[PDB]
Amino acid sequence: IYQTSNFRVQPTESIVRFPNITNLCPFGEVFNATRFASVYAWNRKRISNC
Amino acid sequence: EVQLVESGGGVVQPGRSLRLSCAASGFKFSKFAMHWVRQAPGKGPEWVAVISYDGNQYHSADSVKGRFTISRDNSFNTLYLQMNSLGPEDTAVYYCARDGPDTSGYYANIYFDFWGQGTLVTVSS
Ligand SMILES: *[C@@H]1O[C@H](CO)[C@@H](O)[C@H](O)[C@H]1NC(C)=O
Ligand SMILES: *[C@@H]1O[C@H](CO)[C@@H](O)[C@H](O)[C@H]1NC(C)=O
């Protein structure tokens, strides 16, 4: 009696589940800003729920 | 009250050099950049040059580049413009103008808030 290979079941379908929201993220307010800040006093902005 | 008075304009023959200046008063002179602007008789004005608030940096228009030189003196509250090899197309009423304090949007916008009086410079023979 000899051992040859392995047996494995293959998947059949694909499942994707993301939280459905539509708040487009505010990137323009940061990239298009008229005046930036000095490097020694850089400006931080948090981003969430986008 | 802020006011500027300039002097040194007059009639000269072609090929000479001039020296005129305006003396400021009523504000901290060292804290503001300055521009020279000329206006030909009957037409619109035209920008000429600019000097920084410490005199270490400057810029000029290409038309008068190589012939016009400016300078500053913080202590004496006077600023000079020197014309060399002056030509017939330099007849105008030169004003010395003060740089705009506040401009809001962007950093490349410039405007002149307070103007001078004017000196008539003409050339003939
Ligand atoms: C996803 O959609 C379902 C049904 O439309 C809704 O009940 C649920 O709140 C949505 N998820 C988010 C994060 O809005
Ligand atoms: C910023 O402005 C440009 C100008 O059209 C626009 O294309 C862009 O979507 C805006 N936002 C970002 C993040 O660049």
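Chain A is numbered as in Swiss-Prot; the shown residues are, in order, 312-361.
Per deposition record, electron microscopy, 3.3 Å.
Positions of Cβ are set from backbone N, Cα and C atoms, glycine also.
The note that Swiss-Prot attaches to the published mutagenesis A:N331 to Q is: Reduced viral infectivity. Annotation of the mutagenesis experiment A:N343 to Q in Swiss-Prot: Reduced viral infectivity. Quoted from Swiss-Prot, the note on natural variant A:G339 to H is: In strain: Omicron/BA.2.75, Omicron/XBB.1.5, Omicron/EG.5.1. Swiss-Prot documents A:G339 to D as a naturally occurring variant and attaches the note In strain: Omicron/BA.1, Omicron/BA.2, Omicron/BA.2.12.1, Omicron/BA.4, Omicron/BA.5, Omicron/BQ.1.1. For the natural variant A:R346 to K, the note given by Swiss-Prot reads: In strain: Mu/B.1.621. For the natural variant A:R346 to T, Swiss-Prot gives this note: In strain: Omicron/BQ.1.1, Omicron/XBB.1.5, Omicron/EG.5.1. The structure shown keeps the original residue.
Features as recorded by Swiss-Prot, highlighted on the structure.
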residue: A:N331; record: mutagenesis position; Cβ contacts under 8 Å, 6 or more apart: none
residue: A:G339; record: variant position; Cβ contacts under 8 Å, 6 or more apart: none
residue: A:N343; record: mutagenesis position; Cβ contacts under 8 Å, 6 or more apart: none
residue: A:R346; record: variant position; Cβ contacts under 8 Å, 6 or more apart: none
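Of A:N331, A:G339, A:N343, A:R346, listed as recorded positions, those near chain B by the criterion of a Cβ under 8 Å from one of its Cβ atoms are A:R346. Filtering A:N331, A:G339, A:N343, A:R346 by Cβ distance to ligand 1 (under 6 A) retains the following recorded positions: A:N331. In the three-state DSSP scheme, A:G339 (variant position) is classed as helix.
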